[PDB]
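Trainee: A single structure is presented below for examination.
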Amino acid sequence: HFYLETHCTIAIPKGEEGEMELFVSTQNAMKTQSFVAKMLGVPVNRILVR
Amino acid sequence: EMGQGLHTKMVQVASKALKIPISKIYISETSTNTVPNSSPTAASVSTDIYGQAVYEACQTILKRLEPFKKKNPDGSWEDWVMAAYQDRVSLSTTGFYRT
Amino acid sequence: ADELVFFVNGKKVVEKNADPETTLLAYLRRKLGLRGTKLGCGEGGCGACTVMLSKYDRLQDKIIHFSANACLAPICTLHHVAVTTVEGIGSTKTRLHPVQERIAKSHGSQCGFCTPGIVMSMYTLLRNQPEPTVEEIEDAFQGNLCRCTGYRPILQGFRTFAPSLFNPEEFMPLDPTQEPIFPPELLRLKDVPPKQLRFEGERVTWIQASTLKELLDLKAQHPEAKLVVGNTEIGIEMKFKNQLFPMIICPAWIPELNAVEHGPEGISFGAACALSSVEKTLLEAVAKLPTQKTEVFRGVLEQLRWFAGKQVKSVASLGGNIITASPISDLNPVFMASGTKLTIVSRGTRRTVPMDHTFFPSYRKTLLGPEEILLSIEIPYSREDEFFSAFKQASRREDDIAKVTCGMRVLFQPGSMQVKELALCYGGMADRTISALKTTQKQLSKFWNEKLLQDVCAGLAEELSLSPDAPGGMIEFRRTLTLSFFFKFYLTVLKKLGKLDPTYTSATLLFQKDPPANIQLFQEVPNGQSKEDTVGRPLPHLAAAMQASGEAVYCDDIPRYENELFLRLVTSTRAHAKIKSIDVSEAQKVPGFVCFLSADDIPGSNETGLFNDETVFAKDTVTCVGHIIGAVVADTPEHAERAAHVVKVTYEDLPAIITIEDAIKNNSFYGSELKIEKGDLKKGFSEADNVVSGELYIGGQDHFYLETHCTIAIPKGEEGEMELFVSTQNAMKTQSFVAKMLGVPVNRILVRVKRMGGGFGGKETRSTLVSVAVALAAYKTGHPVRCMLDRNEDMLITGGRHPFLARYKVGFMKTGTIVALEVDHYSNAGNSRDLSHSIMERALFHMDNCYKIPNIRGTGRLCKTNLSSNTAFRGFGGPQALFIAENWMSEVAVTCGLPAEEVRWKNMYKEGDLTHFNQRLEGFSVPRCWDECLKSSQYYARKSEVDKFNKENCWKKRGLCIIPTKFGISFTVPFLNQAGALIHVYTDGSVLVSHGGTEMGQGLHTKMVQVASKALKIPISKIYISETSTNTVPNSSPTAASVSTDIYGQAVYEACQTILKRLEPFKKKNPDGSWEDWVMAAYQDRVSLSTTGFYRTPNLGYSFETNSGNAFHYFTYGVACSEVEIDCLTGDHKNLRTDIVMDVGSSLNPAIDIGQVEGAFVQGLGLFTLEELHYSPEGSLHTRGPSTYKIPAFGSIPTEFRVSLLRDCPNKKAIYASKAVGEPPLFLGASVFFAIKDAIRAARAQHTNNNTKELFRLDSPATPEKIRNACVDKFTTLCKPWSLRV
Amino acid sequence: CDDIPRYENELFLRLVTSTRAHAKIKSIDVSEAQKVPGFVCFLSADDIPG
Ligand SMILES: Cc1cc2nc3c(=O)[nH]c(=O)nc-3n(C[C@H](O)[C@H](O)[C@H](O)COP(=O)(O)OP(=O)(O)OC[C@H]3O[C@@H](n4cnc5c(N)ncnc54)[C@H](O)[C@@H]3O)c2cc1C
Ligand SMILES: Nc1nc2c(c(=O)[nH]1)N[C@H]1C(S)=C(S)[C@@H](COP(=O)(O)O)O[C@H]1N2
Ligand SMILES: O=C(O)c1ccccc1O
Ligand code: MOS
Ligand code: MOS
Ligand code: FES
Ligand code: FES
Ligand SMILES: [Ca+2]
């Protein structure tokens, strides 16, 4: 692909109820959200992808 | 937005639909807590489908503002919006499209 | 410099560059990233920063555990000390400690900001006593404040360590064997002798002396060096007095300064001994030694009971209190009266002198030389024929500064009543501890009798004079206390010498706790209700566990960006003046200084405020002390603070209008008179058998949310975008005000509110004062910027409840029936309009309370003054008007000579009646609450018991009063009664709910989740609410008017209905499928799982011009009966019992609602009896901290506290038949005020006069000063024109 | 994404990837990695909570 900006993610753990806010260079915030929630083992509503 | 100008096009669409300058419209980012269960931005259909979703959302807004426009036809977009707010009419809505 | 080595939660900390000025709190929060410990006041009075400290005590040979205020603990005092914070005992990520589990499940956590500190105070107690007694449990919180709960749930839940809202049987037992072990490494370090340490900071050098020799050598070389042990005085001087001590020597480690010796003359304590140690030792001595030998010890102990709290007493040293020599020291008067021996030393010298009047020559000074230090203190055993008393009277019993405090000793000739020695020493009557030598000298050789009492009182009245301008004011009260204390001493000695009049006995009794008794009654949910349907169930606040664990994130807990700067507001020190110039030359010299911001830096508009009558930054003129002129931005908060403090502003004073009286005289008002008039007043007064006129005043109130105002502003650098994290109840206004100041479209600003550690209306609008300033800083610097107000800034700047002055005239019949009422209200609005108008409107809407007044006229004027702009505060004008109403109603009863409850009942509205603003009262439940409260409170039976007590007691009286209340529900501004919600159902079926409301501890999100769960018929476990944000739900009204549950509940409900309608087709095609199945099916079929919800309260719109239209959607009702016991000699009082019956319709959550009732009630209790703000004549606030502003403490609540939610009273006007509960209960706190008034009448009937119909004025708050002064007697009288017309 | 300022306590992650096209992972030694200044931790499959 050689997108000038390579893959990048910033993950911010809130420390509450498994909440996490992520800033991601992605075209798929939905899958990023569900995949992160799946790995963490928390409901999808706890993960915010921006 | 990955450089294809999707937000630019959505603002253009929203502006045309609402009949207001693009300067009054803004798109800050894409987030899972504003629009959920979104398909990945792909297949070159983003303009197509989000354009429709944005279009529909705009139609809902126009319909809610219609009573105030009729009430004060010479008024400004700002006048109608404030009137709508003061009359406790929701100025927030979702838009959706299914090909 | 030496390395500072200590442990935090079992982890070793090696600080190679310890700065002597760094507090443990700052270190924990900024260096260790442990934000569970909070900053609530920085002055040791709130306990929010409470932590536990553990150390190996060499002299005791064992590990000791004690609590301490992290805000006052210098990390440099913690070498080889183990710290335990809330994070160190448990968490929701691992497992909650029993203390955390219980405070959470018992509903002892609302906003949660005070929870960690209370958890640590309780935890520390248990580490010392695994099975504490109820009294030990209450005493554990003398230094912890909670503004939300009313304390009852915290104590009742913790009582377990010694339908229902919670089940103790579910609690995990406490197992001491599973507690964290004392750091092994520290236990090893105990085997290596102490060595002197040196710490070098930016401005201070700290020397930890290991031996007495080193200490004396250091003092000889550096006489100026400031000793520091507990730092509970120096810490205050540094932080609040702008003091800077370049060199500090901590002698805490020195064995001689910690030695306890039991000698033949008394018990000696090293000067470094903590007050808690002195207390423990003296308690043991009193338990083992003969009563006659412990008179002085018990005096010391009595003072220690009311000396700060556990946190302060555990670190505060004996030497520190003595040498600080504060005019209000509670111990020096005792040490002086008892001639306590002081051993003073310096290199090469040693002397021992008994403390006497000469020890304190002048303000804050003692007779110690510059090279001398206090080594030890020997508190003397009392001798035969020698008696001692110690008394203290403040504004509040627990953790307060003495108004007057004393130590009194008398020595008689062997076996006689003839005085050999007499010492009456007082604190709070001069700029130093003094002895009434002139007075006592005259009694030597005299006998203990009535003549001596009279002579001493007359003497005290003359010798302990106070000039009208005496610091602290309360001249009459303080002088009365000096005599009253002696009277108590006199009577007590008579008793000890012995035949005392039975009715006089209680006057000699020391304060005694009565066992608590709490009962909560609510309605069980229908038998067939699903377990998943939690509506109506006592579900604990969803974030309670995280609040108890310190995991709950409040604004300042959010990590700072690496490039984040700090802002410090620069405010006016003048009430009204022209700003001639601003000099930042000195500020620019402070390290880390970035810039000074002022009006000219604003890119958009400097016009702000709800009514655009405010500046963001003062321009040309300042209109109140605290008026924001600008702000300093620096690399650290300390640097920002120091720089701001040296910004020099030159003023030219302008005539200032401070008081309501000033405003009236100068016709200084905001807008025109507000008025509601119904009936024919003229005719009404003609018909009246009696007419009473009067004036009444009700003081203001500081919100004192445990978490002060705070804003973090993140500039994005794109299109003017800015994201702000704010502690506000009004994200919409925050957003628009920031946008307005910046001059950018509102759509560029994003405001996010996770939660507030309390709001109470104080964060409805005034939070923008900080938000806009921080936003400007971010805009100008391009860096993230934050600012959290220190308590003193917050109390000075942000405004509070509106003080009200009322002039009334009421006409009534001999039967007590009201036929006419005129009340002119005046509120002190401050330097801007803000919410003052609506507040006055609500006041007018409630001037009737629950009584039908055929002819009534109420007016209101907003006084424009040079004081910080007052704003919304739980009640929003209602409490003031309701108070004024109950005041004349109480006078009508007295005038008619009829039982108050009878007069109130016969005047009470009836179902269907119209209010003075012509709204029909539908579902008027006051009658039921009234009769049920009368019954469950056993009002009548107790009424007679009260009269009996009063006949049997001359210097103590009891009062009982039952009052009703009704509170109109809805914003009195029509358009604010709208609410939006946004709900998303993700493909895993989990639901994210967002609504316009904010969480400030009231449990709104909890209720919304409960609502959503019921509406969707899915477990609450599948629903979540993360925060409130302007980009999810726009144009939201502020979270206020107690209608959030009502309106957001409907919006959430509607959104859920839409979701259900969309899922319906899939549920039908797969009836036996799961929620998850239907959701995925809908998603797969491309059905949107996202929708908004909206609600608009119908039929609202009142007009003051026509006195027509519905002002409220409905009313919330309640009744409260309170009984009190006042000490007619000191002004102190006990809240014996309070019974509340509240109508909250069908409660959505009885736990949260009873919590709101108790919390509101206690806040009202504070408003009417403890809380008072004092201002200089020039308009400068004196009361800027918990040390001087006394909110209700754990010990302030009714001993017997009963709350019942009215049964079978569904409210068809709101979500799931519930009723708003936020504000309605607050006024019921007035039941305490009127019980006190009743008690005072009994006292006046006893010693004042015989006029049983006298109407003495009692303004709010009914503080110890007002209560004592009202109890006119031979003492108040002791504390002459040429001619008089005949 | 990476232009977003880092938090004061923000850490950095570096992926450890396979140098073989197809093989069994016999063992992983991080004893040398742990010596690198600033090393916080090595994360692997067993660290995943979900
Ligand atoms: C929330 C709060 C509540 C309080 N409540 C009360 C109260 O009810 N009644 C009351 O009287 N006080 C009260 N205090 C005041 C304070 O706690 C006492 O004065 C305390 O005993 C001082 O002890 P310290 O060790 O903390 O002093 P520091 O602050 O460490 O030192 C105080 C002063 O004593 C000097 N000093 C200390 N030890 C020696 C020594 N051995 N020889 C010579 N000089 C010495 C120091 O140089 C300094 O000037 C309160 C303080 C707070 C913060
Ligand atoms: N714990 C806590 N309870 C509280 C408050 C608070 O700040 N903290 N605010 C009070 C005020 S002034 C109001 S208007 C209501 C607001 O919330 P509500 O509308 O959901 O009842 O809660 C009341 N109860
Ligand atoms: O309580 C109200 O009536 C009210 C009205 C306008 C704004 C804030 C409010 O609390
Ligand atoms: O469909 Mo484009 O993201 S290949
Ligand atoms: O209506 Mo509350 O925010 S005073
Ligand atoms: S912040 Fe420490 S006692 Fe309030
Ligand atoms: S819960 Fe205690 S102050 Fe809020
Ligand atoms: Ca105001």
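What you see of chain C is 3-164, 193-528, 537-1317, 1326-1332, where the numbers are those given in Swiss-Prot.
Cβ coordinates are placed from backbone N, Cα and C, and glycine is handled just like the others.
Here's the feature list from Swiss-Prot:
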- C:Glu1261: active site, proton acceptor (ACT_SITE)
- C:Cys43, C:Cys48, C:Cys51, C:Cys73: [2Fe-2S] cluster 1 binding site (BINDING)
- C:4-91: domain '2Fe-2S ferredoxin-type' (DOMAIN)
- C:229-414: domain 'FAD-binding PCMH-type' (DOMAIN)
- C:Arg335 to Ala: Promotes conversion to the oxidase form that utilizes molecular oxygen as electron acceptor. Interferes with normal conversion to the dehydrogenase form by reducing agents (MUTAGEN)
- C:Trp336 to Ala: Promotes conversion to the oxidase form that utilizes molecular oxygen as electron acceptor. Interferes with normal conversion to the dehydrogenase form by reducing agents (MUTAGEN)
- C:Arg427 to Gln: Promotes conversion to the oxidase form that utilizes molecular oxygen as electron acceptor. Interferes with normal conversion to the dehydrogenase form by reducing agents (MUTAGEN)
Trainee: Could you state the whole-number distance in Å separating the C-alpha atoms of C:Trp336 (mutagenesis position) and C:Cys48 ([2Fe-2S] cluster 1 binding site)?
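Mentor: C:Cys48 ([2Fe-2S] cluster 1 binding site) has its Cα 15 Å from the Cα of C:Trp336 (mutagenesis position).
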Trainee: If you count other C-beta atoms within 10 angstroms, which of the binding-site residues C:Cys43, C:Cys48, C:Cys73 is the most crowded?
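Mentor: Going through C:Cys43, C:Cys48, C:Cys73 one by one, the largest Cβ count within 10 Å is at C:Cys48.
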Trainee: Calculate the distance in Å between the alpha carbons (Cα) of C:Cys43 ([2Fe-2S] cluster 1 binding site) and C:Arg427 (mutagenesis position), and round it to a whole number.
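Mentor: Pair distance, Cα basis, whole Å: 19 Å.
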Trainee: If you measure C:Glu1261 (active site, proton acceptor) to C:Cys48 ([2Fe-2S] cluster 1 binding site) at Cα, how many Å is it?
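Mentor: On Cα coordinates alone, these residues lie 24 Å apart.
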Trainee: For the domain '2Fe-2S ferredoxin-type' (C:4-91), give the DSSP counts of helix residues, strand residues and coil residues.
Mentor: 14 helix, 31 strand, 43 coil
Trainee: List the Cα distance (Å, whole number) between C:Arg427 (mutagenesis position) and C:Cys51 ([2Fe-2S] cluster 1 binding site).
Mentor: 22
Trainee: Tell me whether C:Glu1261 (active site, proton acceptor) sits in a helix, a strand or coil according to DSSP.
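Mentor: SS state of C:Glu1261 (active site, proton acceptor) = coil.
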Trainee: Excluding C:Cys43, C:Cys48, C:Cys51, C:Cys73, please set out which residues of the same chain place their CB within 8 Å of the center of the CB atoms of the [2Fe-2S] cluster 1 site, keeping sequence order.
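Mentor: My list of surrounding residues reads C:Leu27, C:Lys40, C:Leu41, C:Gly42, C:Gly44, C:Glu45, C:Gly46, C:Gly47, C:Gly49, C:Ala50, C:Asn71, C:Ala72, C:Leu74, C:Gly119, C:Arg829.
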Trainee: Going by DSSP, is C:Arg427 (mutagenesis position) sitting in a helix, a strand, or coil?
Mentor: coil
Trainee: When you tally the Cβ atoms that lie within 10 Å of each candidate's Cβ, which of the mutagenesis positions (C:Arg335, C:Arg427) has the highest tally?
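Mentor: For the mutagenesis positions C:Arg335, C:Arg427, the Cβ with the most other Cβ atoms within 10 Å is C:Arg427.
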Trainee: Rounded to an integer, what is the Cα-Cα distance in Å between C:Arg335 (mutagenesis position) and C:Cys48 ([2Fe-2S] cluster 1 binding site)?
Mentor: 17
Trainee: Taking the Cβ of C:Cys51 ([2Fe-2S] cluster 1 binding site) as reference, which residues of that chain separated by at least 6 in sequence fall under 8 Å from it?
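Mentor: In sequence order, C:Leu27, C:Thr39, C:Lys40, C:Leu41, C:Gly42, C:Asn71, C:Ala72, C:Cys73, C:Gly119 meet the Cβ cut-off.
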Trainee: Cβ neighbours within 10 Å, counted over all protein chains: which one of the recorded positions C:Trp336, C:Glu1261 has the most?
Mentor: C:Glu1261
Trainee: Under a threshold of 6 Å between Cβ and any atom of ligand 6, which of the recorded positions C:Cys43, C:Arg335, C:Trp336 are retained?
Mentor: C:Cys43
Trainee: How would DSSP class C:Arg335 (mutagenesis position) in three states?
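Mentor: C:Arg335 (mutagenesis position) sits in a helix per DSSP.
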